[PDB]
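Notes follow the structure.
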Amino acid sequence: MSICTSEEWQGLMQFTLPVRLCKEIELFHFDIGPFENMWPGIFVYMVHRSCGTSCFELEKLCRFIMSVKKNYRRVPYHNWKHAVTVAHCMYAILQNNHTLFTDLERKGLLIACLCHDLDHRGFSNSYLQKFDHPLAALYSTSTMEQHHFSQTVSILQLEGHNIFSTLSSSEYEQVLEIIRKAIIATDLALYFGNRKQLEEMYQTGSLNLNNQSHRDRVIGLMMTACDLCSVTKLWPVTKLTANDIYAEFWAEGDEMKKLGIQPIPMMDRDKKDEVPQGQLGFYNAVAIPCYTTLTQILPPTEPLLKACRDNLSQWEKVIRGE
Ligand SMILES: COc1ccc2nc(C)c3c(C)nc(-c4cnccc4C)n3c2n1
Ligand SMILES: [Cl-]
Ligand SMILES: [Mg+2]
Ligand SMILES: [Zn+2]
């Protein structure tokens, strides 16, 4: 594990958020893009507004965040920027649904989101499961996500980083398990079953938020919605982020090329022409149904669906020549 320097977390401690951003941060469509130096402070802020200023010990929180940053890799997409973007979308969903979730869940989900892709290498579970490589060995299924949670706990175990130590022993294991499950949920492999179960649960009426199994499934879809939130930003942002996503995909093709394997079109840089069609298929089968089910369960999340609906309309334009 890599540790933050003294000036990094103390600098974050002294950081105050600009007043104009406070109003904008509340919105679903908010793009963190133009404020890089303010990303850790944006997270501090969201935690304080959601959970409280004294919830976490500030010194520990600031040490936690800056260290979390240093354990995100310098990769095109699954990087520190992605983590904050996912975290912010969670804050937005929470704020519009505040009382549905306990303080422990809100604390848990925000930290989980920031951590959910820790030490990502830009490679998929498929790549690691086919090659091996001592990560598919350690984690047979779902896989990078188990690594991300493992990484999260490893950071919490660094000197003065454990933001959760002041919780009761019961709450401490509660929050860790909330986080474990939330991070595991970001394995898109598990998303498809989860959304179908929830679709069934909502449609029949059987869905009950007091039901802990149902509750875990709701949080799971929330993690998926947040992980996908770049499909819900303004088209120029959405479009540019896709470039970072495929840059990773194509590199996973390149390494498969370097070791005598022929990758899928999605990961073949010699197949860029297929990208807009793959994006349409991704929205139609993944993003659209995700935000549709989430709006049915958490109605205040509708803006996320509409921004996705507009971004689909943009991808159809690319396809048709416009
Ligand atoms: C797993 O193939 C794909 C294929 C197309 C994708 N298009 C988008 C926009 C996207 C966003 C935001 N996020 C992810 C994602 C989700 N789960 C794991 C990895 C990624 C990059 N995708 C995509 N993923
Ligand atoms: Cl690491
Ligand atoms: Mg991930
Ligand atoms: Zn992610």
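Residue positions begin at 1 at the first shown residue.
Looking at the header, which is where the method is noted, we find X-ray crystallography, 1.9 Å.
Just so you know, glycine gets a Cβ as well, placed from its N, Cα and C.
Copied from Swiss-Prot, the annotated features are:
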DOMAIN    5-322  domain 'PDEase'
BINDING   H78, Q279  3',5'-cyclic GMP binding site
ACT_SITE  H78  active site, proton donor
BINDING   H82, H116, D117, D227  divalent metal cation 1 binding site
MUTAGEN   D117 to N (Swiss-Prot position 830)  Reduces activity 1000-fold
MUTAGEN   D117 to A (Swiss-Prot position 830)  Loss of activity and of zinc binding
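Taking CA atoms as the reference points, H116 (divalent metal cation 1 binding site) and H78 (3',5'-cyclic GMP binding site) are 10 Å apart. In the vicinity of ligand 3, defined as a Cβ distance under 6 Å, the following of the recorded positions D117, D227, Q279 are placed: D117. Between the CA atoms of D117 (mutagenesis position) and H78 (3',5'-cyclic GMP binding site) there is a gap of 7 Å, rounded to the nearest whole number. Taking the centre of the Cβ atoms of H82, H116, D117, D227 as the divalent metal cation 1 site, the nearby residues of that chain (Cβ within 8 Å, site residues left out) are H78, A83, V86, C113, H120, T186, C226. Long-range neighbours of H78 (3',5'-cyclic GMP binding site) (same chain, six or more residues apart, CB within less than 8 Å of its CB): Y72, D117, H120, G122, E248.
Separating the Cα atoms of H82 (divalent metal cation 1 binding site) and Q279 (3',5'-cyclic GMP binding site) is a whole-number distance of 19 Å.
For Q279 (3',5'-cyclic GMP binding site) paired with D227 (divalent metal cation 1 binding site), the C-alpha to C-alpha distance reads 16 Å.
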